[PDB]
Every structure is written in C-alpha cells, then in structure tokens.
Amino acid sequence: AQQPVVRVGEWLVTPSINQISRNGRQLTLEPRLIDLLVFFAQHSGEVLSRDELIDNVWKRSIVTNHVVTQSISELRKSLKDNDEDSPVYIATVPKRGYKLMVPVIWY
Ligand SMILES: [Zn+2]
Ligand SMILES: [Zn+2]
Ligand SMILES: [Zn+2]
Ligand SMILES: [Zn+2]
Ligand SMILES: [Zn+2]
C-alpha cells in the first residue's frame, strides 16, 4: 500500500504508482506528467521556463517546445478533473513560462 510523497493543492501524489488522488478520486497519469507535476512541486511558486522544464523533465530526449505546451495542457486537464470550481494549478506567466499556483506539502 503506497504512501503519497507530496500534496499539490487538493491532490496527493504518489509517484511510485503514477497516481494522483483527491477526496475519493484516484487517477493514474502518464509517468512524464507525474514527473512534470513533481518538478513543479519541487519549484513551487517559481516561474519555470519552457527550457527548465525540457532540461529537467525530458532529460535524454529532445522534444520540441510544443511537446511541452501540450504536456502542460494535459496536466492542467487532469488536475482540473472536470471540476469548473477548481483553482488554477499551473499559471502561464506571459513571455516567461509557468508557475505552480497552489499550496504544496511534502511528506
Ligand atoms: Zn525551488
Ligand atoms: Zn527552481
Ligand atoms: Zn504531448
Ligand atoms: Zn502526455
Ligand atoms: Zn496522452
């Protein structure tokens, strides 16, 4: 039985099984997305450039600037989980990149 390592906003994250979870809602994500989410949480409330995200989350793969942007949309979509009352988790900072806007608790 697996312990969450971190809480991002309303979601407990358990990277060992690629899972996020919220109040009786469990979701498995792709591992790269977990890795992106974990990177944001380690650098929370910091502006992260497309470049920082590529270097750290896509290590030893080349990707386009555009893979990042579509990964970001997929992660926003999973973090929202169809709840229109959800905060913004990942905010776009114009011309600069992205910032994780929710509280993080490490366990
Ligand atoms: Zn940091
Ligand atoms: Zn940082
Ligand atoms: Zn993609
Ligand atoms: Zn993806
Ligand atoms: Zn996908």
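Numbering starts at 1 and runs along the chain as it is shown here.
So this one's X-ray crystallography, 2.0 Å, going by the header.
Heads up, the Cβ atoms here are built off N, Cα and C, so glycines get one too.
One entry in Swiss-Prot concerns the mutagenesis experiment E30 to R. Its note says: Enhances the DNA-binding affinity and induces constitutive cadBA promoter activation independent of pH and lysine. Residues near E30 (mutagenesis position) in space but far in sequence (CB under 8 A, at least 6 apart, same chain), listed by position: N18, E74.
In Swiss-Prot, the entry for mutagenesis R32 to A states: Strongly affects DNA-binding. Abolishes activation of the cadBA promoter under all tested conditions. The structure shown retains the original residue. In the three-state DSSP assignment, the secondary structure recorded for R32 (mutagenesis position) is helix.
For the mutagenesis of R50 to A, Swiss-Prot gives this note: Strongly affects DNA-binding. Abolishes activation of the cadBA promoter under all tested conditions. The structure shown keeps the original residue. Every protein chain shown contributes to the tally, and the Cβ of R50 (mutagenesis position) ends up with 18 other Cβ atoms within 10 Å.
Record note (Swiss-Prot) on the mutagenesis of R60 to A: Strongly affects DNA-binding. Abolishes activation of the cadBA promoter under all tested conditions. Taking Cβ-Cβ distances under 8 Å and a sequence gap of 6 or more within the same chain, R60 (mutagenesis position) has no neighbours at all.
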- Message: What does the structure give for the C-alpha distance between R50 (mutagenesis position) and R32 (mutagenesis position)? Integer Å is fine.
- Response: 15
- Task: Would you identify the secondary structure of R50 (mutagenesis position) according to DSSP, in three states?
- Result: helix
- Those mutagenesis positions in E30, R32, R50, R60 whose CB falls under 6 A of ligand 3, listed in sequence order: none
